[PDB]
Amino acid sequence: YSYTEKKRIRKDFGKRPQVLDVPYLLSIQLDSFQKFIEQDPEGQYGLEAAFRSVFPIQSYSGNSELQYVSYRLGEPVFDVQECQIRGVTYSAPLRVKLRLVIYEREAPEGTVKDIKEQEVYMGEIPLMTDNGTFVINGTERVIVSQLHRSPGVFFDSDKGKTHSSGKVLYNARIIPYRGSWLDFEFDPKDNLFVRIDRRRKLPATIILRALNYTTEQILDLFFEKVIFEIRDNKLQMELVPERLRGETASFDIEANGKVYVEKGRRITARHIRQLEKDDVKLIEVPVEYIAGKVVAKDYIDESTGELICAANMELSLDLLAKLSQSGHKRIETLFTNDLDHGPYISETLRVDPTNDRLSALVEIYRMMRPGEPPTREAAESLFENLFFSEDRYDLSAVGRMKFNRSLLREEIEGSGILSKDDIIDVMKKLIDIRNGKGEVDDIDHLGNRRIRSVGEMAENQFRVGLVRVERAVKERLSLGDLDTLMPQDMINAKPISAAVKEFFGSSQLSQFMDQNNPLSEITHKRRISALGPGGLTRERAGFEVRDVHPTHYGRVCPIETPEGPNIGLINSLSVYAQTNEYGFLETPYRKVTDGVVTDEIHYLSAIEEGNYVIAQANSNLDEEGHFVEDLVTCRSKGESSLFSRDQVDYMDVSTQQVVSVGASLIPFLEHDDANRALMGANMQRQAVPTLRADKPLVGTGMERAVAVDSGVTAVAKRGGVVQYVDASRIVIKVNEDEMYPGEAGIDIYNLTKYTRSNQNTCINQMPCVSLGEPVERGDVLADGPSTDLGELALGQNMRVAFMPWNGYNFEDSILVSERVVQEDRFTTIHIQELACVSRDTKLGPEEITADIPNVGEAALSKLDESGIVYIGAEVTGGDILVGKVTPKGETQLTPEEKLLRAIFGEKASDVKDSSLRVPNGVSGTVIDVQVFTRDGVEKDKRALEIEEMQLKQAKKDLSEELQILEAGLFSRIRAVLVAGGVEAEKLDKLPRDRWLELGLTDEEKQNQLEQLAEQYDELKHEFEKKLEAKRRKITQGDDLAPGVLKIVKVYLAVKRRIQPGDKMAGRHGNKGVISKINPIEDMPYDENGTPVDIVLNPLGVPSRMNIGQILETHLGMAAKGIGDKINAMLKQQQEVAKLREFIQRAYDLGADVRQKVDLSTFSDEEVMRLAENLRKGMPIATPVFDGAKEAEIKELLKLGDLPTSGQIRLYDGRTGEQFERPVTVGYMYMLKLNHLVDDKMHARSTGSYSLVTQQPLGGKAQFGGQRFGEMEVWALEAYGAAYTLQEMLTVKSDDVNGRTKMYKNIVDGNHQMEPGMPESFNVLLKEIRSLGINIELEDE
Amino acid sequence: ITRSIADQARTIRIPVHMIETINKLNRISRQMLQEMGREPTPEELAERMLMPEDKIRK
RNA sequence: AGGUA
């Protein structure tokens, strides 16, 4: 039992015990990259697959082949911390073993000579962090997993557009993993067409002609032969009694010598059964029935070889007479039924203009490339490379398995390139679907959509890099020497590394990690994107993909997605879902034996799920997996229904498996509207970390899992006893049974403190443990941002009352007590970044100095002698941080300026001020200063000081580690020395460093003493080499981009408090803006006198359907009542027994609760620890759909000595008169979103204009004005608003002359305008004239 | 072809001899990158050329 | 690119 749990036990409701612990929430990314990077002894995902696919590379003449052996990952030159500090990527060098082999020159193959290049460096690949992220430019980036149509065959239905004919059609698309798409589509004329990619359709038989198939061969492979024996008169035919279905009697149906069905009759099942039981062999048929038939193959004369019949023509009297007289006896016709295989292939062959492979190749080559005279070799090469080139066309394992699955083959593996048999099978399946025998497949079923995680995308991009470097290598093998030359000189690392960096850094699916919550990071790493390269563009809607499909159940969270124009495209992966081996989504299900529901699990994929019937997680089971309902609700084929308890095959593992972490963290989700729950889940990711991040009273139980699994929490890798606690360091003495052989020593955890996140929010870790605390693996040593006691603590729990209050909470607004700002809660810390670059201009190199010409001495005060502000100095907007100056160029002076300089005796300064000022509107303390001067450029004093600081920090860390290790070494040295003759009297009084100067007689003890002396020397060398290695990193400068001499980074920490205008919300989706912070007295207060911290508009509940917030408020009353009672007991300090009894009763209170009770804790210390942790309230865990009921909430409220109805009458603050009827009060978890009003102001009257236009916009310090778009112009035109419109258009927007004249007039105190002409219109005129078009302005 | 790449491919004009110097710098950078295996250090770039190093960065 | 209405 975790000691972290011992410190605070969250009361968990829920009547159905979970049998499957929550999976490691980041398993997707970690497993993806492990598959990408780990060695494979066989062809498997990752670098190995790409290398074995592209290697060996064969030379274009020369017999000089490059063969692959293996790859090795070099250890990164910089760790994560220094990578973030220095702004460089966290990457590992890639080194590959290769061999150049030269065969017999020139003769059949066989090696003559071979040379080996070992560990050749062909680029650096970003290495994955332990948090599941990558560091690329000092910013921690995340690669979102992509949901894309799986390689294979999709038999889609074409509907809604019918070529003005109706009769919706079918089309089969072969989507390769890499290569060209293939399409087999139908037309309303019942003809089949082939499209390579999306070019012009060709008749479908052309591909078969190119595949070297005769017309008779095609007809045999597709249609069924019908045997016609030339006997009696005008032939008889061999009739299968099963063949005649849905046909009319146009021919006498004879059997046993007599006709059973006469011509003109309707053939039913009775006649069919009679014929089958009578076993009709052959029947005589009239020639009229024959005249509509089609001959399958060719027929020549049997005595003179004259052609009289060929493949695929209709039959007629003359042809029948010719074939009868020629000497034939057997005629093979085509079976053509309008319900069975129809006249599709026959008519397609009729449309076919080609009859041979060569013409098919010509047609393919001309449709793929317009014109382009069809050279036979070129056409053959194009056709072969389109579908049969392993380096140009590939399906991969997933594609092959889907290909065989849709064609119903027991094979699940095979060659990536297509074969003729596969194409023919695809045609047969599509034709059967056209006949109605087959069924279409959704392109939205999760079985047809595969997830490319980080590893697969990286491997594909690395394969592209290998392809381009393969082109380079193949060019070089013939351009370069055809004999011995070292292969490292012919491999180019620039393209592969550059492309890999392009993928990881600048891509649609490589995003800055949304880093303001542990939940935000978890959601971003679990995000599933339908966009990106190879996915879906935003040109969609396209409702199908955006809509939630029934297969998403338990695989993708249905209620978490952005509300922008990408809704239903950016999903979040469910809590329990994991990627299948083939990349599909599989979810765990408890295997259900007919009678007993077993505890064993099976991860069912999407397609496998439909076969079985799956029971809902709400099913009530007593004892060992026995249902209490004979008919239980389940889902089998995507439709929910009641099934008897003896046919169920699987059950949901947990009630929370149908949502993601963000959705799962919302309490009483079962009581909320899906729209508003979606809004709440989306906003929960935007919570800003809070300085006092305590806990949510009403949790869901995923708080601990989310906090632990995210990287923001320092978790003890190996258990033991806490040896040292510090705000920056935590040192753990590992347990005896957990240390490696020899001296493994201590485990040190450096706590990340006050570091800029990607949202300019502070992320620091505070130690939540103390000295001597026993910790074990998986314990929370340090609580990260928005995390306390190992629980996820985004927002804060606050007392809220649902009532209108003088209209200040009017739309969705929140009213907030002054106690909130007084308690300094919801007060966030924003660490923003400022960069001042001293560059090298052609006017002269810029420099950083304290002395700035023509500036106030206050600016000089805050800087050192190096021109850099002191760390910890308080600065405001406009203050100078870095004393940059730029060599001033030539100066032009107006006559008045010349007169003034002549008068005052002053002259132009040779250097202009370019110092970095604080942008106006922000304040705060300079907490950190970074100085980056490139190697080869002289260092300044401040950089030397910073390097010395970090050097001594590393030195202190190393010295602490070394002194602990050497203290252990000296202790064991004394232990050895005391043995073999008592030498403990003098040794005990001697310094531990003088303990190796005592000799001993020749023995095992003496040899051990010598070995330990050698170990001491080795430890000294280890310390020296470690210090040297880290000093090399510290001392060396950062190789910056050319042009910048130095970079000065300054961190500003703004303690930004909550104020009116800030956006604040709840978990359930209730939103709003804080209207006014009233004084504490004005708050309505209860009878006891506690004023309510927050007042919410109650009218927002019954229309937003989110009653769950009311239940959360009531449960908050219950929790805080238990907390108040336990706090009163603690102040009264009754005894251990009373507090233990009360806590036990509180945990017991419920119904079929799986909480588990005490005593299993310590008698006194743990009881008081729990009491101190709960005095602020007992946290309650409400599972997502196994949550607490109203009866349980009311019982818990009764335990808290609180009104059962959850409503207390409140006395107004202004009038001191109680409101009529009670009002709902309670402790609700409220969130401060990252939409602070301080960031939302921008205002300008003068500033950034533009180059091409004069529209005012630009600047991250002062932005442009507000876009007065066409909507607002219409709004003004609607009124008689003319002069205001003209101001919007000319004076303040684009008329530079008018703008200056207006500014001068307003300063002078005059209000009138020059209409002028906006510069935008002059730009328009000049640009129209730039074409061959005249445009002018004409007077009357 | 080299003249065309020098003139009509660069948005800003770069002299042909300067283009050849750039190509030599890039080739030597690739050589040093694949030899050292880490990165092209400006010191070695200066050593290989007769060119000081500030001219190299410009 | 992500997020807000």
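The residues of chain A that appear here are 3-1342 by Swiss-Prot count, in order.
A Cβ is built for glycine as well, from the same backbone N, Cα and C atoms used for every other residue.
What Swiss-Prot says about this protein:
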type	residues	note
MUTAGEN	A:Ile561 to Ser	Resistant to antibiotics salinamide A and B
MUTAGEN	A:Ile569 to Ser	Resistant to antibiotics salinamide A and B
MUTAGEN	A:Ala665 to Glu	Resistant to antibiotics salinamide A and B
MUTAGEN	A:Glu813 to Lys	Disrupts the enzyme's active center
List the residues of the same chain that sit at least 6 positions away from A:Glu813 (mutagenesis position) in sequence and have their Cβ under 8 Å from its Cβ, in sequence order, or write 'none'. A:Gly1074, A:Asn1099
Specify the secondary structure state of A:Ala665 (mutagenesis position) as given by DSSP, simplified to three classes. helix
So which of the mutagenesis positions is most packed in, judged by how many other Cβ atoms lie within 10 Å of its Cβ, out of A:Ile561, A:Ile569, A:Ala665? A:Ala665
Determine, to the nearest whole angstrom, how far the Cα atom of A:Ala665 (mutagenesis position) is from the Cα atom of A:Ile561 (mutagenesis position). 7
Write down the Cα-Cα distance for A:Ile569 (mutagenesis position) and A:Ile561 (mutagenesis position), rounded and given in Å. 10
